[PDB]
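Data block below; observations after.
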Amino acid sequence: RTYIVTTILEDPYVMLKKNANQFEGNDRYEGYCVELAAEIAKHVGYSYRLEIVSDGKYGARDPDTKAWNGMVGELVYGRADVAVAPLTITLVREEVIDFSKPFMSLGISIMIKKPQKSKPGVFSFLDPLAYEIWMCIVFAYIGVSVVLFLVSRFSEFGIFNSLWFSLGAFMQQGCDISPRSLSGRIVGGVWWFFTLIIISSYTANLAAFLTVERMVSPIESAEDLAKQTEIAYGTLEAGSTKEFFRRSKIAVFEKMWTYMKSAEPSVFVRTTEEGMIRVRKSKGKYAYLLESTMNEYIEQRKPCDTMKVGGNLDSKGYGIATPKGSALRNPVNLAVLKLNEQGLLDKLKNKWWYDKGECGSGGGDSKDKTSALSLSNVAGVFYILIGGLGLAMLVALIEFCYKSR
Amino acid sequence: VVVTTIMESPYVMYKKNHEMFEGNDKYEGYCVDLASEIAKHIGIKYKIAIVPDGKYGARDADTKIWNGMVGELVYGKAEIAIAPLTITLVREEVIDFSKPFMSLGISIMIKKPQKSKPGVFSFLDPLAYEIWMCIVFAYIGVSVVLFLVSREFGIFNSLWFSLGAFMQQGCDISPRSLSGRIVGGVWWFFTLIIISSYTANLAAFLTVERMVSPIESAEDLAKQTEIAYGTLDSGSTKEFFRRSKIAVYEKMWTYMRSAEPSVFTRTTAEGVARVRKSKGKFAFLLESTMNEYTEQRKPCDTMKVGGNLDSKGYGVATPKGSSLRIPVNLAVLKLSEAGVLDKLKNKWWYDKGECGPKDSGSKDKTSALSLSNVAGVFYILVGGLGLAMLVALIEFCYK
Amino acid sequence: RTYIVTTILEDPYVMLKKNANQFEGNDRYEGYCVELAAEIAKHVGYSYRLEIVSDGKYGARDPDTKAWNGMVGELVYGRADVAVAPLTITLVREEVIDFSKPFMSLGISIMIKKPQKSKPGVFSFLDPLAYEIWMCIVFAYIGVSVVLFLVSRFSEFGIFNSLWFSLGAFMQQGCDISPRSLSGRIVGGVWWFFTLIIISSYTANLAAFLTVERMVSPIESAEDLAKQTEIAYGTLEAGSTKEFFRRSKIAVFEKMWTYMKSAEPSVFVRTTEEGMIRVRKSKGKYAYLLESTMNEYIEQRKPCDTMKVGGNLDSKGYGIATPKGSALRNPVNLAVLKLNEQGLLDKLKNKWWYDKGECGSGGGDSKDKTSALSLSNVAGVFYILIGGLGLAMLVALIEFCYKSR
Amino acid sequence: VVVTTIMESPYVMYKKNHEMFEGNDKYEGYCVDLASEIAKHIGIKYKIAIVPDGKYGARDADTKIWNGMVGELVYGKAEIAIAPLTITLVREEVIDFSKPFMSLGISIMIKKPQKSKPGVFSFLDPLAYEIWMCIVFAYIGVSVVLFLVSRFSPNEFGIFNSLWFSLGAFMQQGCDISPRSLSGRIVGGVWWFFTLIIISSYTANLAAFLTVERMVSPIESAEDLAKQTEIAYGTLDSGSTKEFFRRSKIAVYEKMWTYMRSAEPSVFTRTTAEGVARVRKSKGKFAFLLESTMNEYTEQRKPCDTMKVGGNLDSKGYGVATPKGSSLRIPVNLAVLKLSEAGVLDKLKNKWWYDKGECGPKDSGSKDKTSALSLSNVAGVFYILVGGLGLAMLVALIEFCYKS
Amino acid sequence: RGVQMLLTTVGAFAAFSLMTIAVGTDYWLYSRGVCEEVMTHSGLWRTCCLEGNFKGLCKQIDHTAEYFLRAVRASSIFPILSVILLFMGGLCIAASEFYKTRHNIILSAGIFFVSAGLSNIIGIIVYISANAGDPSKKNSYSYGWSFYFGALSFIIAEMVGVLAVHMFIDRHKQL
Amino acid sequence: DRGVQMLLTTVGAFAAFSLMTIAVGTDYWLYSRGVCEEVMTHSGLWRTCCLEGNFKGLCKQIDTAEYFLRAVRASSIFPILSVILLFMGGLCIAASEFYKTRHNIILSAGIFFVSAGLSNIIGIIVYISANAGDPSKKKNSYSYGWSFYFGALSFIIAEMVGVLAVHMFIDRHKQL
Ligand SMILES: O=c1[nH]c2cc(C(F)(F)F)c(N3CCOCC3)cc2n(CP(=O)(O)O)c1=O
Ligand SMILES: O=c1[nH]c2cc(C(F)(F)F)c(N3CCOCC3)cc2n(CP(=O)(O)O)c1=O
Ligand SMILES: O=c1[nH]c2cc(C(F)(F)F)c(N3CCOCC3)cc2n(CP(=O)(O)O)c1=O
């Protein structure tokens, strides 16, 4: 005889047929769930006919005023054989049917936008100061140079020679020219004091910037997110995450639930893709807790700007719904447990979740954090160096052009 | 049972959903939750009501009546007052009070302490004044001793050699004596070590940018500080300040009397608006309850408690000849002992806050150095250049 | 008719007179509660004849075989009417007797060892860069000096001249001396590079040392104490503090209650004096979580090493005990309320807690908090510098001998 | 009602030494508290009986007898068994398994690093890697260009004189003769500006590197562990990990199996205790690979030097067992699921796993260690100094040989 | 050497023109201040607003070492001394263009240019310390080309002064 | 005034030789709190022994840019080179005080004193980078013993003779 298997239209686990019309029938769906269904049908031995639930929702066994729906409702109403589908293990759906075995582990995990900062060139050069500061340094240089020339010619010195000595005196570099007379002596003294205090201040400021850049705390697990209190976090109004938040018993989990229940920014989410768009548009100012399978799906198939961090906060399993009093209960349990222990189920998971993913986080080498510099903040240094080198060479040649003319 | 309550900020409030329910379930706050807790403890049907008079409860002392809650309780209008009431001498012979469920007193409150932006002091903020007068004395001594030990170093050549060595430079002429070599090496080494110490101190200061509490941190420092101090016109604070026996509060009273008459403010809203406009101005010596209220509201800038002064008591009123006096006394004592009113106070005063940065400190970006911390450098630069030009002009006039 | 009062002596209430037993008895009592009893007896009118406590303990409910003891036990079991000595407020005391009013508002307090440290002299100079590296870099300097003499005079430049050039090269001041042979230039350049890196390393290490030294903050409040694990804390088993810690349900209180629940070291002590001397012996990491009044009393003691930090975690109160139906219940309540509002209680507290204290007469002895390098860190340099000057003066006179003898 | 467990696991512990809490309830731990909770849920009598087999259980096909708790159930001496029991096919086809109460995985383990004390690399540690040969390239270029400037203008500077002047400018002390040319002012000032900004950057970078430490772990993933091939890896002589490695299918695991195939220093450890002792003795190699639960248990043991890097190689779990279907089977299944969905089970698990270990009480790191720079952070600079001085004497000797 | 004297002439007249346009007309800085984020034209006596609900009105603007620097930043006494000082300098440039024999007025004029450049740059730093050293609460430090006219009043005054000194180390040879 | 200078060089070089003998033969190098546990040990460059403990009386010998220096520390090869060329320097200054005609013999002598200084520094730095170069080493440490300061004294008298014997070269060369 034939058998019917029911499959929920879920984004990470099943694809609608891109070719659609010209290849219809059994080959209308491609994904992890339908591949697992085909494999277990080849193992146990039967024929599968694909079916779609009417309401398009997972459903629940809430004690409402009748009107039971969902996949468990489709199974209990009698118009089903086996429900090969994602199904979170819970008490309300255990009292009427039994689940076979957990083949994958679910845990609510935080996601965060990938921090990508591009180190500039000449912009990062004068970064640990002010443009104001640099323009006053340049103008103080040229003013002190001209007044040093004035006092040297007023009390043996050229403007070129005065520029040489002012450069050396501002620059903490020695020279063979000395400020004769006490007025030039005290101008030189004030100049060395000024340039020493500026160089000390700049070194202190850049050291402070490097220290505060290094002394940073990246977010790991849930405790750091609980104690950072800077990035807002929230979940859907209903679902497994909300039910876990209401029934939270851990002290830290109760703390984060109270922080979320303060509701200063509220949940600010309606659907999963709406929250995904919001957190990608929040520039790292928002956080979302979601099921780790969606997190790995977004890490690869979505554009590479959101990433996973931390472990699973809870341990919940999966399964495929089976009737309580049917003959298709124990052999399918043995088959799914055999495929779990064999590793071919893991092979299918890796094949569907790593190969056909449009991102390069796991298919290529990452960036090794060797600290220190990376020839980025000091590129403008050698840039203005070689610019001054070329300027000096060309002014030497126009001097030689004066010689030749 | 019916209880009357004054419209006050930290106890009861008109809910935003005014049309949700009219009657008992229309107020949320400390007072209604405390009343619900004690009603669940003893067992009674409780409601809520607002004072028709609007007064907090005091005696006019001329009409032989009390103006407010105790006035309507004595003259037969209510049988319980869960709204807070500080216990004083006059309200004991006509009303009964239980054990204090909360402790309050007169505490100081100042403005937000921010980083200073000095002109000349920013140049010398690392190290201290003493070490720099010591270093200029040492500079003079070293210059004069190396001038005398060489007798080409005259009374200006030796000074220029010392000056060039003092900011890590060289010189055209070097001596040939062993004593000169020793003094030059030791002065160079001292100069280098103190510049290294200065730059380390400046780097640490700039990377930590840690704020320090101002001078107004204790009663004696408040008495010794020139900053202004203001309080309300009349009330519990004025009554306490009128008569004292500590002789430091007498000094505070004399300071208030001899200062400007602007230290008296009509309302606490006007007072906080006055203190908000400046980092100094007049700071307050007000109730700890209102201080805790104001520190966790929307403008989280003034959040300073400082020391604690005086001792008062918040109690629940009870009319005379009532059989529930002992019951409410044991109820409030069991509450304050076992602990749910303290939990409620925590959840409504610290957990219920617009800003959470007061509980745990955070960091800030160092940003650009700006010019506030550097303008002293250019000020001493222009001072030196002006002095040099003045001495050059007078030297031209001199010779 | 005459009246009696019962008192309990631990500290500093019913202190015996310094003249021992030469006085008349109850008049030989210097303290807080005895003066309060005398004043409150003068207020309403009754005899203040002291009664000897039977056991010396404050007493408890004693659930075994019921009954009572202490001042409350004497009050319930006849021959006692007025108890002036302070005692805390709890449920079992109110269940039997009634109090008038609390005459201060106290709570449990936290104490720490007073931070005492002395900055060194010449030792703080060689603090951030060890001791052996200075000796071997002096060895390297003198070796480079002598081998520079060899290379300069092997291919002017005497041993004195080589010593001068190496001294000016070891720490970047500059000189008019310059080598001519290429080997001399090479060795000078290697020396310059080495000592430049040494000075940069010293500056970096010193900046790091001040940063990490002043980065640490004093312990305060309860949440920072809970997050701190290297500072340690605890309480006594036979006391109300342990019962308050166990019976609390607030998250932070339960948090550190769980913390010292698994107390592997010998945290718990027997008496207050034993815990206090254990704090003094350790002085680096321990706490007792003792009362506010006892903390202020220990703070004003001759060894001068305990200080109050933080605030009151709870809102406990004192009181005076009166029986039911007595004629001295309402008048004593009015008397204690009058004393509370008059301020004479504050006068007595300041007199018997601050004025008579042999320690901390000027409590504000260290409050400047000058977070800058004072004349206690680098001033040892100012010693050796002038000492070098002194040595210079010495070598001056001997070379004066070289030019005069 | 008889229930069984194993004393050779971090789930039970002997109370005191002997004759402590006599009767039935003697041992405390995670599994017995779980059994107490499910007994309070459904209602059952308790037991402390332990099978004397010792081994957890195996499929002895030759003798057709199961050892330990599984045999004691299938051949019949009890009805309930709560213990750490992995779920596989051969134990499932005789005894059913309920939903696992805690996730399981196999992870690698490396010893805790203490410090890094290199030689020339210690000097080479701050400020990038490419900067030094960039610096010497820039030095050679600026020296040859400034020599061209001094020679093309018709001065008192040869190649060696220009090189020494450029170095003395680079070392921020001075020189003897300035070029004193209107062309040379720009190049001299620009190179001075370069050397001052680079010494400031070097000093500040060294200060930032020294003020705090982060200590990036040598490994962070199993794929990188296979790729690096510098730290020895050994699972165990035989067991679940060896069986999984011998019959794996994911692509990198065959290369891992070939890596263990050429096993020189006896990576097949006989016992787990010997393996953890060996990896605690030496941190340079012999890194371990074991289950996640035993790893997290060793994380809270007295030595306090062991971490995990994250990522689970495999997925299994521990479940309760019951011989055949009866009234107790569905009852214990629903009790286990009711405790799993509720927050009591993971509360008990993480509470009892994190209170007994003093090592993890100090979370993150401790900043109360300033120390001082010993020779190890400086000996590279001392060594390049002494090498330069020896090379200066070598070139002086060969110059004496060449010229005289 | 008439090229040097005509350089002094053109430099002095250009300096006078740029100081007139800079301090006589409110064109100093661009900002997002309140008159809201509106550009403002602030000079010495009168600050003009350009947008907002207050469009069309231009408002007369008022205003041991901290008091001195506050008075300097408010009253602009160092800019006032600079502009008066270089007005006297321009007067003696006109005199030197007419009278080519007097010596003290033109060397003194050299001192007037260098001192006026110093006074202008310290007026710049004191006003930018009234704006940045007194931040109140990116584009705040925006120079609306009149701070660049002050920068010219520094640098091209330095150029004309140094070429005047070049004429003066040669006038010492001339006399 | 040169005869007293040759006497000073002779006595300084003989002092250096005696310091080499007391450094190689004996083991008073450092007062390390080793195990014989923290107790004073006489750990030599050639012979490490204890003074207390439960096995006092029996003792034995010690042993791409790091293997060479570990081999040096195991073999003590730069101190061996230093003492070998110091013995060679003693032999050549004995020849110089016997043969006053030749001049390059004191050139060789000077290069042995300076190479002795460099090799002694190299040996003491690798010794201290294997001594203070172990982060494991330990409540009581440092406080180096008397022969560490005797090696420092050997360096300072090597510097003294490298001043005065090089001055012999200077005044003999201007004499030459
Ligand atoms: O016993 C008294 N206790 C009081 C307690 C408080 C409060 F702080 F709210 F707790 C106040 N608030 C002061 C600020 O404005 C709102 C009312 C007034 C009180 N008054 C009136 P006073 O006569 O003006 O002191 C009393 O009499
Ligand atoms: O009424 C009471 N008042 C108490 C007052 C004090 C003190 F603070 F010293 F004044 C103390 N000390 C606590 C510190 O160790 C020495 C005794 C105990 C008291 N107890 C017994 P508890 O149950 O140990 O608190 C009471 O019952
Ligand atoms: O069902 C099983 N559950 C097991 C559970 C554990 C663990 F939880 F870790 F304690 C272990 N440990 C392996 C490492 O040394 C200690 C014992 C072995 C198990 N084995 C035997 P395997 O076949 O060697 O894995 C089983 O059969």
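Here chain C follows Swiss-Prot, giving residues 407-561, 584-833 in order.
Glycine is no exception: its Cβ is also placed from the backbone N, Cα and C atoms.
What Swiss-Prot records for this protein:
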type	residues	note
BINDING	C:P492, C:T494, C:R499, C:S668, C:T669, C:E719	L-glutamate binding site
MUTAGEN	C:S645 to A	No effect on phosphorylation by CaMK2
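A map of Swiss-Prot features onto the structure.
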residue: C:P492; record: L-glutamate binding site; contacts (Cβ under 8 Å, 6+ apart): C:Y419, C:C439, C:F509, C:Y746, C:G747
residue: C:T494; record: L-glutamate binding site; contacts (Cβ under 8 Å, 6+ apart): C:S668, C:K744, C:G745, C:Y746
residue: C:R499; record: L-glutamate binding site; contacts (Cβ under 8 Å, 6+ apart): C:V478, C:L493, C:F505, C:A749
residue: C:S645; record: mutagenesis position; contacts (Cβ under 8 Å, 6+ apart): none
residue: C:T669; record: L-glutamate binding site; contacts (Cβ under 8 Å, 6+ apart): C:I514, C:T663, C:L717, C:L718
residue: C:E719; record: L-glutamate binding site; contacts (Cβ under 8 Å, 6+ apart): C:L512, C:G513, C:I514, C:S515
With 22 residues left out of the model, how far is C:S561 from C:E584 at the Cα, in Å?
12
On the Cα atoms of C:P492, C:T494, C:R499, C:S668, C:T669, C:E719, which are listed as binding L-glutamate, what is the maximum pairwise distance in Å?
19
Around C:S668 (L-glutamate binding site), how many other CB atoms lie within 10 A of its CB?
16
When the Cβ positions of the binding-site residues C:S668, C:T669, C:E719 are compared with the atoms of ligand 2, which fall under 6 Å?
C:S668, C:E719
Using DSSP and collapsing to three states, where does C:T669 (L-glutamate binding site) fall: helix, strand or coil?
helix
